[PDB]
Amino acid sequence: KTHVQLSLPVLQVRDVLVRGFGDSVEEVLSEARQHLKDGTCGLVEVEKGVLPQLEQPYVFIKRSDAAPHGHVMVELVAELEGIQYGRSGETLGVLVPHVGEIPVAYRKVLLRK
């Protein structure tokens, strides 16, 4: 399928134990996609002071369209030293590995895979 319905655990930035996916734009997009498939991916909602507490390169989920079955359609965009790789809509948050942190909420998305 080109799209997959996922429910992403929303984590508080100060709870996150693994604060990014790796060391290059290509690796973080790769790793993010693998963790999304494996159900081991969390979402941090971006506000003032969140991104400097996480590791670059960043992987964002961004709204790709204006929401089947409650699931917002999203795609992945990476960012490193102020340059983004991908072009998409509004940020829903920054993806991180999930290693058992307790979420505050779930975000239903339809991921372009």
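Note that chain A is numbered according to Swiss-Prot, with residues 11-76, 79-125 shown in order.
Per the header: X-ray crystallography, 1.7 Å.
Just so it is clear, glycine is given a Cβ too, placed from its N, Cα and C backbone atoms.
Annotation of the natural variant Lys47 to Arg in Swiss-Prot: In strain: Omicron/XBB.1.5, Omicron/EG.5.1; the original residue is retained in the structure shown.
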(Q) Applying a 10 Å Cβ distance cut-off over all chains shown, what neighbour count does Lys47 (variant position) have? (A) 13
**Q.** Cα-Cα distance in Å between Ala76 and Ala79, where 2 residues go unmodelled
**A.** 7
